[PDB]
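Since the structure comes first, as structure tokens, the remarks are kept for the end.
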Amino acid sequence: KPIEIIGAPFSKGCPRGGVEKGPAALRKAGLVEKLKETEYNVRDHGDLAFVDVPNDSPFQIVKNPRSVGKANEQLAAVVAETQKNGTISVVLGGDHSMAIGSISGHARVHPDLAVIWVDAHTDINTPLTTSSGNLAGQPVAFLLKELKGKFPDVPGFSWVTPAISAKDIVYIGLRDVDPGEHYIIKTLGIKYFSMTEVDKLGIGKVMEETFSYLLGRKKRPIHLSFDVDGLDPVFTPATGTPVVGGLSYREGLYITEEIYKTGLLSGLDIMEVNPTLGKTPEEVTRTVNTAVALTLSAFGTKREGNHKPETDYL
Ligand SMILES: [Mn+2]
Ligand SMILES: [Mn+2]
């Protein structure tokens, strides 16, 4: 199965800058070359060039609405195209607002997809509930069908059509949810495993339940949107919104290892790696190494080891 790497050096989803350097940081570590060592054929689409919308005035509280809207519309088109050719899309973030385009485009070809969102946050604030107006904190609000019409049409997002229903997404890692967001996930009946559930059940039982919920009645494509801040800051410090008490390095790899084993991974997002936020050079190396390890894990690398078939190593 073919893999297509798509860089999304974008940071307008936040007031903070720097995450747009994430793709370069990941590639510098050799991510693309390492992926070619897996059983997958790899193609690099390169990094998309985003056109900045001049005089991009704030829509009420929402910041850079048109720029974020345009960037995501372009990304959706690219992902839709790669998905059409039967390849697995791998989006290298900037900010999580790019999930709007990534998931929307993926949904165009695979409308029955299931989303597994690993994040310390729900990123489900709407233009009306957000306290900051940062779109990187509102991706899911633009993707859910249940929230259509729950907020005013934001400039630059007219091309968007709610891809999935609240019943097709599972959150893992939650620990920093706004009151508005909490009201939304409870009201919509969204399935989630906050750190509380991870502590109670263990990551093993968590993945079992995640698959039974999403794949119990029907097997379908999986889109894994991974925000590096889902892991504890001691593992992924170079990120914009670190929150103590996160998933461990081991737990993160367990998630990707189990997803690989389903054979259903169809789209992947590796987001929020901000190279400019490490307190030291090493903190950046640590964050990048973790993101790279997670990506390779999603594509077959197992901690127990790997070896090529039809090869007599003895
Ligand atoms: Mn996020
Ligand atoms: Mn987050």
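Using Swiss-Prot numbers, chain A covers 6-319, in order.
Even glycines carry a Cβ here, placed using N, Cα and C.
Classification of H101 (mutagenesis position) by DSSP places it within a helix. The annotation that Swiss-Prot gives for the mutagenesis experiment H101 to E reads: Reduced catalytic activity. No effect on manganese binding.
Within the same chain, the residues at least 6 positions away from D124 (Mn(2+) 1 binding site) whose Cβ sits under 8 Å from its Cβ are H101, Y176, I177, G178, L179, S230, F231, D232, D234, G235, listed in sequence order. Following the DSSP three-state reduction, the secondary structure of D124 (Mn(2+) 1 binding site) is coil. Taken from Swiss-Prot, the feature Mn(2+) 1 binding site covers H101, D124, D128, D232, and the record attributes it to experimental evidence.
If you look up Swiss-Prot, you'll see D124, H126, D232, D234 marked as Mn(2+) 2 binding site, on the strength of experimental evidence.
A sphere of 10 angstroms centred on the C-beta of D183 (substrate binding site) encloses 17 other C-beta atoms. Swiss-Prot lists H126, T127, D128, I129, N130, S137, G138, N139, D183, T246, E277 with the feature substrate binding site.
In the shown protein chains, 28 other C-beta atoms lie within 10 A of the C-beta of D128 (mutagenesis position). While the structure shown retains the original residue, Swiss-Prot records the mutagenesis experiment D128 to E or N with this note: Reduced manganese binding and strongly reduced catalytic activity.
The mutagenesis experiment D232 to A is recorded by Swiss-Prot, whose note states: Loss of one manganese ion and strongly reduced catalytic activity.
Note on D232 (mutagenesis position): other Cβ atoms within 10 Å of its Cβ, all shown chains, come to 28. Look at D232 (mutagenesis position): DSSP puts it in a strand. Here Swiss-Prot describes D232 to C as a published mutagenesis experiment; the accompanying note says: Reduced manganese binding and strongly reduced catalytic activity.
Record note (Swiss-Prot) on the mutagenesis of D234 to A, E or H: Reduced manganese binding and strongly reduced catalytic activity. Its Cβ placed at the centre, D234 (mutagenesis position) has 30 other Cβ atoms within 10 Å.
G235 to R appears in Swiss-Prot as a mutagenesis experiment; the accompanying note says: Loss of manganese-binding and activity.
Per Swiss-Prot, mutagenesis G235 to A is noted as: 56% of wild-type activity.
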Winner by Cβ contact number (other Cβ atoms within 10 Å) across the recorded positions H101, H126: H101
C-beta crowding around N130 (substrate binding site), within 10 angstroms: 26
Cβ packing number for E277 (substrate binding site), 10 Å threshold: 31
Cα separation, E277 (substrate binding site) to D128 (mutagenesis position) (Å, whole number): 12
Candidates near ligand 2 among the recorded positions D124, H126, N130, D232, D234, judged by a Cβ under 6 angstroms: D124, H126, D232, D234
